[PDB]
Amino acid sequence: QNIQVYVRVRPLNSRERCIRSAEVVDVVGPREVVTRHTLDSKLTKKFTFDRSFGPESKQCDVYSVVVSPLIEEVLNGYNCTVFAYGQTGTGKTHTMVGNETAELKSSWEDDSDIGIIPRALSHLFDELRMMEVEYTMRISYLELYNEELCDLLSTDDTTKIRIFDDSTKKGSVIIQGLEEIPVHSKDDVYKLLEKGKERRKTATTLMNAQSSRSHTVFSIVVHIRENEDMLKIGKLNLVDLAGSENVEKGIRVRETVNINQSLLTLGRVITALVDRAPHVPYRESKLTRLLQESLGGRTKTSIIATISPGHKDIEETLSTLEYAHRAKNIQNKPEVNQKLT
Ligand SMILES: Nc1ncnc2c1ncn2[C@@H]1O[C@H](COP(=O)(O)OP(=O)(O)NP(=O)(O)O)[C@@H](O)[C@H]1O
Ligand SMILES: [Mg+2]
């Protein structure tokens, strides 16, 4: 019932290659990540995860290991969350979304540059197509930008988005005004993902040309009635966080301050949970209010921690690895949502 934690090391980029950055992070075997001393190549640190993915890792294998097992749990009425977490430019958006649009034809298994969200949509429709059930699927796509909530599937600025600390699940949130769009095909959800992707707050940064300036949550909710009639509600929350940055006026700096503060709060929440501190500071950030159910709550949660292999980034990389390594100890209490019926 623990959170599952994974690490994904991106390749050195062209600009790192040209200045010959020291590569001090290595994936060893299927689970370990090590750091190596510049001067003698001796191991300095060794962390073990549910799986570690090196710089040659493929999109289809990250999906297969991390996300494909959760599709079965969503279809069984579990709430499931995957979130990518790590320094700016380390591969969160590559991993969670990617850049290619999915062919209405492709499989989740296909070896391509497509990331998790399109593979998960494709896989869920492939499963639902074979099930002897009635189902509804509703999509929402939420952005948290400079501590304000934005609906990426709205076509105007006409509807206010508010967050309420939750109902009988007394550990959860309700988001009023967010679109929950019914979808009936892969084509329908691909067309929504593409429209919402275009609305995301991003910045053209060197080696990070679509830097995420916001946290985004893509949520899939499935109601499944078999054929007492049994109704199950499954949820899959696919979360792309904005990246931390080791810290001149302007919106850019205000974004960096808000991103770094929300991630510091997420670290405090992880530390409080693993230390067993009596107060877990979920309410200190909108991000941790959104993630509260996923962190010690009634969800199956998987974390993908993304890191750079370069010595220039080793302090940010060690922070990510240390927070990821501690989050493996978080105990969740997943429960089937079965509203009888
Ligand atoms: N595994 C990978 N293989 C090849 N290119 C990669 C990989 N991971 C990331 N990149 C590239 O590195 C750049 C930054 O990746 P991206 O996934 O957008 O970073 P990010 O962690 O989302 N950044 P940020 O949103 O600012 O925190 C992009 O041009 C990606 O194509
Ligand atoms: Mg990003």
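Here chain A follows Swiss-Prot for its numbers: 18-244, 249-268, 274-367, in order, are the residues you see.
Header entry for method reads X-ray crystallography, 1.7 Å.
A Cβ is built for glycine as well, from the same backbone N, Cα and C atoms used for every other residue.
Annotation source Swiss-Prot lists ATP binding site at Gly103, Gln104, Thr105, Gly106, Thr107, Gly108, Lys109, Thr110, citing sequence analysis. Among the sequence features in Swiss-Prot, the mutagenesis site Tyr23 to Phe is noted as follows: Spindle defects and greatly reduced phosphorylation by Wee1 in vitro; when associated with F-152 and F-207. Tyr152 to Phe appears in Swiss-Prot as a mutagenesis experiment; the accompanying note says: Spindle defects and greatly reduced phosphorylation by Wee1 in vitro; when associated with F-23 and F-207. Quoted from Swiss-Prot, the note attached to the mutagenesis of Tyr207 to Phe states: Spindle defects and greatly reduced phosphorylation by Wee1 in vitro; when associated with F-23 and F-152.
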Nearest-integer angstrom distance between the alpha carbons (Cα) of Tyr152 (mutagenesis position) and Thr110 (ATP binding site):
30
Where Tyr207 (mutagenesis position) falls in three-state DSSP terms:
helix
Listed recorded positions with Cβ under 6 Å from ligand 1, out of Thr105, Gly106, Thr107, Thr110, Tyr207:
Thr105, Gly106, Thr107, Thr110
Out of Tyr23, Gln104, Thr105, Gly108, which of these recorded positions is nearest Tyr207 (mutagenesis position) by C-alpha distance?
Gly108
Across all the protein chains here, work out how many other Cβ atoms are within 10 Å of the Cβ of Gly103 (ATP binding site).
30
Please compare the mutagenesis positions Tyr23, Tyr152, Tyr207 by how many other CB atoms fall within 10 Å of each one's CB, and tell me which has the fewest.
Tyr152
Out of the recorded positions I have (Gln104, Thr105, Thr110, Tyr207), which ones have their Cβ sitting under 6 Å from ligand 2?
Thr110
Nonlocal neighbours by CB distance (under 8 Å) for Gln104 (ATP binding site), same chain, sequence gap 6 or more:
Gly264, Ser265, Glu266, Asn267, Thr332, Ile333, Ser334, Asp339, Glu342, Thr343, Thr346
Look up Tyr152 (mutagenesis position) in the DSSP assignment and report helix, strand or coil.
strand
